[PDB]
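Following: one structure in C-alpha cells, then a few remarks.
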Amino acid sequence: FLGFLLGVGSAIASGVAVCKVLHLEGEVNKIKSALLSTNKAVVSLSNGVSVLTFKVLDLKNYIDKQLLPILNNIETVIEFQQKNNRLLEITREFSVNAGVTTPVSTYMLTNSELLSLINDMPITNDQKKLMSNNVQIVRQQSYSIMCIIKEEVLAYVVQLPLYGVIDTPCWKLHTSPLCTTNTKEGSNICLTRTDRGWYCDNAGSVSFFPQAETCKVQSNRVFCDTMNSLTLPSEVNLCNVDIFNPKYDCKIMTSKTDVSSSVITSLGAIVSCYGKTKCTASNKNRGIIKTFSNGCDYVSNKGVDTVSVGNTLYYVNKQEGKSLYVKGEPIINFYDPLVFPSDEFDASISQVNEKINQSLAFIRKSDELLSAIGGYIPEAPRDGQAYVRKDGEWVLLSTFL
Amino acid sequence: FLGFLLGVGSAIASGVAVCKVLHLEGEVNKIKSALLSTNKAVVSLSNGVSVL
Amino acid sequence: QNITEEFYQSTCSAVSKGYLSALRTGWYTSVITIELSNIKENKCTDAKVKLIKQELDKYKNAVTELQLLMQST
Amino acid sequence: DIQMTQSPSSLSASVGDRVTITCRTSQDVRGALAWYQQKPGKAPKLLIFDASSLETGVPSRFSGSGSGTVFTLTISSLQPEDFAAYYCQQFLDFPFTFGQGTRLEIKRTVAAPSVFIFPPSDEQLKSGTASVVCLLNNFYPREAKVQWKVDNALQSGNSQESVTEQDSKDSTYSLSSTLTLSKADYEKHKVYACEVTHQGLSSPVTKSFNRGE
Amino acid sequence: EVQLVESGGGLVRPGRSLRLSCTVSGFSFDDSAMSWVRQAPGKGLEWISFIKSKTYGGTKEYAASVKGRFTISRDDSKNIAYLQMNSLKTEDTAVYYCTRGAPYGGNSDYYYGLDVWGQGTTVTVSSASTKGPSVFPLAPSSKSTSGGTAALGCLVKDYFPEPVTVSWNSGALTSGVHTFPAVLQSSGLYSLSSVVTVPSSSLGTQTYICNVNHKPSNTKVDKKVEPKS
Ligand SMILES: *[C@@H]1O[C@H](CO)[C@@H](O[C@@H]2O[C@H](CO)[C@@H](O[C@@H]3O[C@H](CO)[C@@H](O)[C@H](O[C@H]4O[C@H](CO)[C@@H](O)[C@H](O)[C@@H]4O)[C@@H]3O)[C@H](O)[C@H]2NC(C)=O)[C@H](O)[C@H]1NC(C)=O
C-alpha cells in the first residue's frame, strides 16, 4: 500500500561486481588451478575478497578422456546425454532470462550442491540450520548471474542471501476500510489504515515491509527483504493499541467510497459490509452462522470455514491460534462528515486533524471579521453635495433646511 | 484502476486445509487402500468432506 | 509454535503476532564452474555415430550460444 | 429435546491401545458435536469441537470424526493420562443436552474377590439398628453381583453398595455392601449370608455367619 | 489468566432458595455468554442453563429439569453471573460448574462448545441437621479367620454432613486400607465403611484402632476393633 515510500535498489549489484572481476586476465586461471584437485575450494581474488568456488560438471574429463579416443557400444551414447543435458538446460534458462535467473533452478545448482555451499558459508551454525531447512526459500531469494566462458571453463556467479537478523519478533498488520453506516448513498465517509504489511524488530528499531507479497512465510518464520523495507522507530507499534497517540502520527487514507470487502487475516477474517451488500460467515457443517450488520466486523477461524461478501466467497485460513476481539468505537464516528477531507492518500491522523482545524478556522475567522464588518458606516454618495448620517443611510444635508 | 478498493484473500486456503487434514494418522492409508484396486476414486475424509 | 491474533474494532484492523524473523540483510557471492573441452570439429555413417555426432553438435551449439550471451554482462 | 446415547458406557483398555467411543444422536445435529474429558472431581476439559476440529492444547492422539447421526472419538496411542470420563454434547439448538458418559478404565488380568462378612456390633444393637457388612476385596473386573440371604430368604430394598476407585497400583476394585435391618428383625432370624457372584470364581461364594458366635 | 470462580454453595433446606454467583476474571465478560452445568454424585453431566451475550439480546435458556424453578441472570457492571435456585429438591444436590459458551466465530449467536470451566461449588440440599457419627467395629471371628490374610474395619454410621477422615492406628497403618465412599442413607444421613487387610496371625495380638475425625461436629472417635468372644 505504502510501497511508493520505499527506495530503489540494484539487486545483483554485488554479484556483478564479482562478475566483472572474473573478466581480468589470469583471474579465471586461479580458479581453474584451485579446482584442479577438489571440486570445492576457497579463492581470494585480486581485490582481496574471498569467495567460494564449485565445479558441478566436468565435460573436459569426459569428452577428452572417455569420448575422444573413440573419435580419434550404445550405453556410451546415453551416458553422454545424461552428462550433457544439464549444460543444455542451463543454456536454455540463460538464453531466455538474459543471463540473470531467479529463483536459482535445480539445473543451475542442485540441492546437494546448495547444501554444500551453505555448509561452507562463513556464518553461524544457526544460519546454516535456517538456510538448510528452507532451501526452497533460499533459492527464491538467490540470483544466478552468468559471467564468462573463458579458455576453457564456463562460469556463473550464484548470489546467495545472508540473514543477519534472525529470531526477532515479527507481526503482520491487516487493514480494511472503516466507514459510517448512513442510509443515503453519497453521505458516508471512509477511513483506512495504510500501514498494513509485515513488521520485524531490528537493531532497536522496526523494519516495515509494505509489500507483504514479497515476504515469504514458512511455519512461523518470515523471510523478508530489507532492500524494500523502511526503518521506523519502535513507537510505530503504538498505532495498533492507540491510534491517537501523539508520539507517532499513524498513517491513514480517507475517501467516500463505501464499498463492501473482506480481508482474510492469518487467524480470521475482517468484513467491511456497507450498503445493501449481504455478508455472511459460514461453517462447512452448520451453514451460515453469522450475518454481518453494516460496518467493519471480525470473525475468527475457530469454527468458521468460509466468509462470503456479496458475490465473493473467501476461504479463511484454518491455522491454529488464539484470536482476540478488542472492542472499541470505530474512530470514523469521531469525525464530522461536513469538514472531513475525503481526498487523502499519503495522509495521517494529524494531517486530517490539521486540515479540519484549517477548514474550521476560515469559517470562524471569516465570521469573526465579516460578522460583523457591517456594524460600521459605509462611504456616503460621492456626488457634489454633502451627506449627513441618519438611521442607516446618508441623508442629503441640504434638507436642513 | 480501482484495484485498491479490492479486498485481500488467501488463494490456497482451501487446498491447504485439505492438506492439513491429510497429515492426520490413517488419513493417507484410507487413500492408499481406496486406490489399491483402481486408479481413481472418491474419498470422504475424517471431517466428512468428499474429495477426488 | 504459539501464534496469536488481535482485532481492533476502533480502527478496523488486525495484528498477527507470534512470528520469527529471517531478514535478508546482505549478499554473498559464489562462483560455479563448468569445465569445457576444446573440440574443434566432429572429425569422422553407421547408426550410433550419427547420434553421438549430433549430440556433440548440441554441445558445440550450446557453448556457441553461451559465447553470444557472454558478449553482454 | 435431542437424545444423546454414548456407546459403550464402560471401556477397559491398556496403555498404547487404540480406543473409539461412539455418540449417537436422534436428529441431524449438522456436525455440532463436542467431546469433553472429565477426570473424577475435576472440571471437564473441551477436547473436540465442530466434528473433527481440535481445541487448542489438545494432543494429536485425539481424533474426532463422524457426521449426521453417528460421531466417533478416537484415541490412537493411549497414555496413563487419558484414563478418565468422556462426554459428548450437542450444539444444534437448545437444550445443549449432554451424553451418557464413558468410563475409561485400565485393563488388567482377572482377579477373584476376597469375600468377607461382618456381623453387627453389640454397641450398635443397643441403639436399635443392625448393619451386616459384606466386603469384596481387590477384584477385577468391576461387575459383581451380591445377594443377601436371611434364613435363606433373598432380600431386596435394604442393601446399599459402595465401590472404590480403580487402584492406582494393582488396578483392582473393592466393594462394600451394607444390609440394614432393625434390631427386632435382626433378632428374629439366625443365619445371615452374603452370596458373591463374579467372573473370576467358577461358582458363587457364600460367606455366612450365625447370630451369636 | 482466564478464571471462573463460582461461589455461594453449601447447605440449604429442601424448599428454600440459594443463589450461586460466578465471578469472571481474565477476559471481556460483556462479549461472552455464560452457562451453568451441574453434576450429581455418581451421575454424569447435566446441562442446566445458558445466558447469551448482551449483543444477542438477553435470552435465558433453561433445561427441562429446572425450567420454572431456576433463573439465570448477569451483572456486567461487576462481571458476574448468577443462578437463582428456587423450590429446591433433594435431587438438586450436586456440584455446580460455571462455563463459557464458545461462539462459532469471534462473535456469533451459535456456540460449538463450553470453552472455560469453573472449578465448581458443592451444593447439598437436605433437611437433616448437624450430627456426629457412630463408629461400630467390623470385627472378624476369633475362631475361624479365613485365608491367611484377614480383613477388619470400622462402620461410620449416621453423620451429617460430608466428610469424615478415617485413619488406622494414628497413621501407622496405611497399606491395604480401603475407606469406601460415603453413601446417603434413607434417613438423610451419610454412612461409610473403612476396612483394612492384615495378616491373620496378628489378629489375636495386635491392637487395631480406627480414628474418625468429623470436623462439622468436632467429633474425634477412636474405636478398637477386636474379634468376638
Ligand atoms: C504452546 O505453548 C503451550 C503452553 O503454553 C504448550 O502446550 C502444552 O503442552 C503440554 C504437553 O504435555 C500440555 O500438557 C498436558 O496437556 C494435556 C492435554 O489434555 C493435559 O491433560 C495435561 O494435564 C494433566 O494434568 C493433571 C494434573 O493432575 C494430570 O493429573 C492429568 O493426567 C492431566 O492429563 C497436561 O497439562 C499442556 O496442556 C499444553 N498447554 C497448552 C496451553 O497448549 C506448547 O509449548 C505449545 N503448544 C503446542 C500445541 O505445541
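Residue numbers in this text run from 1 along the chain shown.
Looking at the header, which is where the method is noted, we find X-ray crystallography, 3.4 Å.
From the backbone N, Cα and C atoms, a Cβ is placed for every residue, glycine too.
Features reported for this protein in Swiss-Prot:
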| type | residues | note |
| --- | --- | --- |
| MUTAGEN | A:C179 to S (Swiss-Prot position 322) | Impairs translation or folding of the F protein |
| MUTAGEN | A:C190 to S (Swiss-Prot position 333) | Impairs translation or folding of the F protein |
| MUTAGEN | A:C239 to S (Swiss-Prot position 382) | No effect on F1 and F2 structure and glycosylation |
| VARIANT | A:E75 to A (Swiss-Prot position 218) | In strain: Cold-passage attenuated |
From mutagenesis positions A:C179, A:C190, A:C239, the one whose Cα lies nearest A:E75 (variant position): A:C239
Cβ packing number for A:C190 (mutagenesis position), 10 Å threshold: 20
Pairwise Cα distance for A:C239 (mutagenesis position)/A:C190 (mutagenesis position) [Å, integer]: 18
Cβ packing number for A:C239 (mutagenesis position), 10 Å threshold: 24
Cβ neighbours of A:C179 (mutagenesis position) where a neighbour is any other Cβ within 10 Å: 25
A:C190 (mutagenesis position) and A:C179 (mutagenesis position), distance between Cα atoms, whole Å: 4
Cβ packing number for A:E75 (variant position), 10 Å threshold: 7
